Structures are given as C-alpha cells and as structure tokens.
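*Asks:* This is the structure I want to talk about, given as structure tokens.
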Number of protein chains: 2
Amino acid sequence: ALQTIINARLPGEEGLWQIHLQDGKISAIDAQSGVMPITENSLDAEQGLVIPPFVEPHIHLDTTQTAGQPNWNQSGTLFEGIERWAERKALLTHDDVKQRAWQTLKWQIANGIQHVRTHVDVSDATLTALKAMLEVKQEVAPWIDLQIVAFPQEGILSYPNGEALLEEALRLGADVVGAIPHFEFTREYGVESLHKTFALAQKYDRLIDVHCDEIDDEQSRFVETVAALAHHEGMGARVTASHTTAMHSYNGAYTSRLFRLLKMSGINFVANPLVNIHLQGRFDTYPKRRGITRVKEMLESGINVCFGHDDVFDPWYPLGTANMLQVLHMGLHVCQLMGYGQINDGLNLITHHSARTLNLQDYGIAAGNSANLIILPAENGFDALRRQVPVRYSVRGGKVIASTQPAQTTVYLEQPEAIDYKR
Amino acid sequence: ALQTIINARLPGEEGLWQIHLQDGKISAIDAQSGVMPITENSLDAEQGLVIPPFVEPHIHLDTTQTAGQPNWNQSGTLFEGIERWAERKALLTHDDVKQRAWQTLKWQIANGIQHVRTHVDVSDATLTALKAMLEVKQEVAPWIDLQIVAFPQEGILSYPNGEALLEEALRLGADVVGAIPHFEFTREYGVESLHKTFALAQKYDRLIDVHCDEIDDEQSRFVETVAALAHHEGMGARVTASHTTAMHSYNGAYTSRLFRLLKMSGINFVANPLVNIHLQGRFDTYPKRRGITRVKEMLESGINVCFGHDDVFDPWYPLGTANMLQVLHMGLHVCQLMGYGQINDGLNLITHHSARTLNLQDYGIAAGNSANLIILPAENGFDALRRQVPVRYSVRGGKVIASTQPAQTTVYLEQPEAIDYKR
Ligand SMILES: [Fe+3]
Ligand SMILES: [Fe+3]
C-alpha cells in the first residue's frame, strides 16, 4: 500500500524529490527542500537514485543457462559453441526451455529489469522454444513485460520454409519480426529477406529487430536497407538494428554518408558489449579490433542506441548474471565513453534508450505513468556504475517486487571499520 | 592381353596388391603377403604406386602451344599476352586448333592423364575453335575422355550475342556451361550471367564450370551466387567454381560465413597454381600476395578442391609440359601444404578430387570399374612428388597406352655409381 517514494535523486536533476503514488500510478512528483522523515507507507530512497526500470533490449532466453551441458566450450569460440549446443539437443524440450528462461528471468527481476525483449529461434519446424516462450511471457507478466522476437536464425531465404515459419511465429503471437541478412547465402538473399521482413511487420502490425551485420565484414551493409525501408514506410520508431558490428570496420566516408540516413530513418540500435568484445575480432591476429558498433558517434549524432546482454550462461557466452550495470560497464570501456559525463549519462543506455528501442508507451518517472521504478543505493549514474551497486528496491504497479540488502564489509585495523567504497 | 597388375602399392593402404583384369575391367583386387613373380600377361608395378589416371580439370586447349607466335611475350604480363595472341589471329584456323590441341593431348597421354576438361572460347560468332575441338574430342577418345566447356571469354551479357553463342555451343555438343562474372561490365551483369548459366545447364542437362572471381578484388564474390544457385537446384556435384583467386583476399569473417554455404552446396573448386602464382598479385608492389584460393582451408573443411594446369606454352603462361605432378608441386609450396601427410595426400588433388570435379562415373581402382590406371615408379605420393617421377605405364581399358623408360644417371667417383635420388 505504498503512497510515496521519498528522498529520491533523479538523473539530471538537482536535489531530492518526492514521488507520490496512487492506484498503481505516479500521481505527482514534487521537489523537496531537505530530507523528509520516513513514515508508514513511504519507501525511503535514502538519497539514492530513482530511475524507471532497467531494460534488457536483446537476450536469447531460449539458449540461456545451458553452458556446460553436456560439455563445456573450452576454446570459447563460436564454432565450438555451436557444437556444444548441438550435443544438448536431446534435452531441448518445452519444459526445459521454460525452466531455463524462468531462471534467467528471476535474475532479471532481482536486477530491477521489468522489460525484456528475447529473440527465439524459429528455424525449427516444431517451433518448440517459441511455444514455450509464449507461455513464459504470460506467466512472468506480473513482473516483466516480455517481448518475443521471431528470430529466423538459419535465415529466411536460406532455410527450408524459413519465410513460412517466420510468418507462423507471428500468427502464434510473436511481437517482433526478426531477420539475419548477413547469414543468408548471398547478398541478394540478404536484401530480399529484409523486404520480406518489412512486409510481414506491416501485414501484422509488429515491430522489427534485425540481427544486422553481426560480422567483421566491411562489405556487410544491410543496415542501410533496414534504415531505408523504415524511412520509406514511415516506421522508424518500430524498427531496430541489433549488433551492426560490421560498422566498426567501415571506412569513415561511407559511415558519414550512412549516418544521415540513420538519423532521418529514426531506427534504433542495440550494441551487446559483453558478447561483441568476445565474439568479434576473432579472425584478426594482432592488432585485434574491438568490434562494437559506433556507439559514441551515434550518441553524438542523436541516434538512439542502447545496450543488451545478448547471452547469459550459454555456449556463446559462458558468463553473466543478467546485470545491466555490468553490460554498461563493459560498453563504456570498449567504446571509450570514459569522461565523467559520458559515464554518468551511461544509465540512459540501459534505461530510456532501451525503452525507446522496445517502443514502450508507459515508461519513465512521470505523472500518469504506472508506478514502475527502481532505487539504486548510489548518488548518480557515475556512482552506481563505478560501485556496481545492486538494486535496493524494484517497484512495479506501486508494489515492491524485489529487494536487495547490501553486502556489509568490515576491515579490522586498530579498530573495526566499515568499508563502502566511497571516498 | 594383360590379366594382372602385380606388386602394386596403393595410397593409404599397407603392403602390396594384385589387381586382376578381365574384359577391359578390374575384376578383383587382392592383397599379397609378399612379392609376386612376374609372368606372361602380368604387368609388374615393381612395388611402385598404382593409382587411377591423372586428371586435367582445367586447361585451354584452344590457346595451347602458341607462345612466341609470331612474337614472344617479353614482359610476361597478361596485357602483353593479350596483344601477342591478337598478333597471331591470321593463323587461327580449324586445322591449327586441332594440331595444337593434339600436341598437348599427346603430352598429357604421355603423362598418364586420361581425363581432360578443356575450356574453349565461344565469344566468336564463327565458333572456329569449338568446331575443331569437337572433332578432337572424337579423335582422342580412345586415349582421353575430353570434356569441352563453352567458355564465354568476353562475357555473356557484355559481348554481342554472348548468350546466344553460349547456347549455340551447347546445342553443338559442349559438355559444360562456362561463365566469367568478374569480367562482365557490372556486378549486376555478373550475377545475372550466373542465373542464365544455371538455366542453360538445367535446360540441356550439362555441367557448369565458371571462371569465378579470377581477380585480386576483395569485393568479387560471385562464388556465393554459384554456390547458392547450385544448392537451390540441388546440383552441387555438377558445378565447379574455377580459380576463385579473389578468395585469397577476402577478410576472414566473410570467408567463414561463406564456407558454410560452400560445404552445404557441394560444389567443386579448381585452383591453378602455376598460372595463379604468375598472374595474381600483379597489381601489388611489395609485399605481394600469392593469390591462390583457400585450398588448405577447403581440405580442412571437406570441400572438394583440385588442381589444373590452365595454360600450356601460350601467351598467358609460356611454360609447362602438361605435367600434373609439377602443378601439384607448385600448389603444395604456395598453399603451404608442406607437412609430410599433406604432401603425401597431395595426389588426391590431381586424381580423385579432380575426377569428382568432372563428375566422372567410372574412376578409381575398384572392382567393376574400367581398367584405367597408371603406375608411378615411387613408394607413395610423397616420393612421387619429391622426385617428380614420370609415368612408368599408363593402362586404359586394360591395355598399355603409354610408357616411360626412366632416365639413368651415373656419377663417376672412384667407381661408377648409379644415382636414383632416394636415400
Ligand atoms: Fe542476439
Ligand atoms: Fe582458364
């Protein structure tokens, strides 16, 4: 029965704020001139930062939690990962997918993530993972709004009945149409697959999220077709180009020309730091490229870009706890967004920009919006990122759905001293 | 009236073997536990290696034996070669083509080659060389099965009546449909020419062999269309991509993606070491690229690749004696297949893999097959390659069609000593 969040700091705002709640929504937001006393029905942010929930714009819940089953990827390569996944085929069932997806979703709830977009491989005639994920979506709805992308992993034109299966996935309820041009047999199939993807999105009124140019090939430019088609249909807001790691290898002249179109099209971009730094640059000896898309330049140009985890504890990425501040930390380093303001503003890459990517209509600490917000025990984005703080409280519909009692560290010098890693 | 080949060594097999012959075919193959005595009607391999005939998967018999006529290519360049060829136009007649083709074919018979695929330029309204080659094919049949590729040297779409002439060549009997995408005026003509090539091959039930991406251009990727179209039509076995020298210059990420399709398509690849090392890398100063396709990687991936001589004694390559062990020697060096096993297994690149490229149905030392085989005076492939041994005997239909008495070398030290270059 929470009525107020008090003593809240807000990004880009001075001072402390009080967030009033009513009927599961934010009724008003008022500045405070000092610290407010706690009381029944008040959740004290304790001068910590309050932001609208973290978002996971790109993850594969159908493959999550499978690392080491039955064997571990020892080389760490994409190739071996594919083989290790194949060895687990006998365990891939409806219940298995639901159990693993739920395990990661619980970690996400614990990490203040209330919006998740999962890709699901639909290059499977039985659509086993998709059927399982559609049930998971309904089951987790009280805690996470889950979007499902029908992802034609083996291609649309390069896989038997690929287009038919992609459309079947949409008819079953998938929220987003996926594609993977650079994986199609030819450049022509790649371009044609995008026309088919856009046609399906318009036919069913769905969003689009393409695994776009995820390859260190300076000639992989499917992103220009994604942006051009979006501009032509006037649907930029509903379109996302995931990865675009090839952009890391483009010459500057083409990239400059392309950026005009990217801005005009209004499409969204997702970079996946943890996985990109790991899987890109694998064909280089030395020097080795970083392989993340042009995040810094997109921000400078006002192009919406955000960060996803992509994989959690699977053959393609053995690590992760589904933590967005960890994803952000990696991205700030690899993209060299290390100035104070760049780091502080970093939270945008895992909150607001990701909400835009998911085309969310009810997101942000604003009057009238649902009371969905989280509290970080930190002074600002810089502090939260530097100390990799947990989510103190996650509030959804005005109710607490997760909480973390912080770790307590003590050093025993001449006298015991508490250490909080602040100066 | 040969009834048996005795004391034969076979690649990948231990010991000695006896090959029984009946009615021009191999009736049975039995292992020996020791050396068998010679006798009437037995051809003694003398513990030498017996293999199914050498194959020439790619040669231009229409241009062979013309070097220095009327003038020599002094720079050695492709450009000058084209000019030197043009200066000989008055001599290019029906009889001239037949005489020169036969001269090289005799060298091939002497070198144990019983299967040859020759390309013939059909960008000539009079189709002079093609008509001559069709007669040569009939004439040489007792010794060599000759396949003729209708090769549109000046392009299909970029030359007047190019497509009509290509089809006319097929209606006259050419066995294989050729193409040369990278030489077409535009990338679009290149791709379209391949669709036309595949349509003709299906219309006439012929094989396909494309002069594919023979250029140091990292953007020349016609090979993906060749492989995709073959996969689509389910005809990989009947398709060959010759040269693919551009692949030597591709970035690794694209090449890795492409390899999946190359393996799935089942198409064949021909590298032409002697000519590729000579004509590729000509626009580099220093360092200079080798320019041969990814032979080592194809072998590692189980993709069928083999070696051709391409040109013999002409403006584009002034050397050669049409010797496949010499072609192999160059390829092993340039492709760095220099480990013992890689060298020993090298014979596959000029025998079995080439037979697959030609879609041969009667090839190999196996019961039921025609008795077509050759005997090398060497212990194994490594030995034959190292010593560049001649073909001791070439047997076709159970009859000897060629034989070489080995050279005899003596050094006169304190006493005369025979030298055989074995340790
Ligand atoms: Fe992904
Ligand atoms: Fe050729």
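Since chain B takes its numbers from Swiss-Prot, the residues it shows come out as 5-427.
When the header is checked for method, it gives X-ray crystallography, 1.8 Å.
For all residues, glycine too, the Cβ spot is worked out from N, Cα and C.
Positions annotated as Zn(2+) binding site by Swiss-Prot, on the basis of experimental evidence: B:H62, B:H64, B:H215, B:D314. Feature annotation from Swiss-Prot assigns Fe(2+) binding site to B:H62, B:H64, B:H215, B:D314. What Swiss-Prot says about the mutagenesis result for B:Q157 to A or N is this: Less than 0.01% of wild-type enzymatic activity. For B:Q157, B:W320, the entry in Swiss-Prot reads substrate binding site, with the evidence type experimental evidence. According to Swiss-Prot, the mutagenesis experiment B:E218 to A or Q carries the annotation: Less than 0.01% of wild-type enzymatic activity. Feature annotation from Swiss-Prot assigns active site, proton donor to B:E218; the stated evidence is a curator's inference. Experimental mutagenesis is annotated in Swiss-Prot for B:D314 to N, with the remark: 35000-fold decrease in catalytic efficiency. The annotation that Swiss-Prot gives for the mutagenesis experiment B:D314 to K, R or H reads: Loss of enzymatic activity.
Situate these features within the shown structure.
*Replies:* Shown in sequence order, B:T122, B:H123, B:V124, B:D125, B:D314, B:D315, B:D318, B:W320 are the residues of the chain, 6+ apart in sequence, with a C-beta less than 8 angstroms from the C-beta of B:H64 (Zn(2+) binding site).
A coil conformation is recorded for B:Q157 (mutagenesis position) in the three-state DSSP classification, outside any helix or strand. Around B:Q157 (mutagenesis position), the C-beta neighbours below 8 angstroms that are at least 6 residues distant in the chain are B:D125, B:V126, B:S127, B:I184, B:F187.
Classification of B:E218 (mutagenesis position) by DSSP places it in coil, neither helical nor stranded. Every protein chain shown contributes to the tally, and the Cβ of B:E218 (mutagenesis position) ends up with 26 other Cβ atoms within 10 Å.
DSSP assigns B:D314 (mutagenesis position) to a strand in the three-state reduction.
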*Asks:* Specify the secondary structure state of B:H62 (Zn(2+) binding site) as given by DSSP, simplified to three classes.
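*Replies:* DSSP call for B:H62 (Zn(2+) binding site): strand.
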*Asks:* When you measure from the Cβ of B:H62 (Zn(2+) binding site), which residues in the chain that are at least 6 apart have a Cβ under 8 Å away?
*Replies:* B:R121, B:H123, B:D213, B:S246, B:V274, B:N276, B:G312, B:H313, B:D314
*Asks:* Far apart in sequence but close in space: which same-chain residues, 6 or more away, have a Cβ under 8 Å from B:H215 (Zn(2+) binding site)?
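*Replies:* Non-local contacts for B:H215 (Zn(2+) binding site): B:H123, B:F155, B:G182, B:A183, B:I184, B:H186, B:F187, B:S246, B:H247.
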*Asks:* List the recorded positions B:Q157, B:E218, B:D314, B:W320 whose Cβ sits under 6 Å from any atom of ligand 2, in sequence order.
*Replies:* B:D314
*Asks:* What other residues of this chain sit with their CB within 8 A of the center of the CB atoms of B:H62, B:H64, B:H215, B:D314, the recorded Fe(2+) site?
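*Replies:* Everything else in range on the chain: B:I63, B:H123, B:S246, B:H247, B:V274, B:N276, B:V279, B:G312, B:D315.
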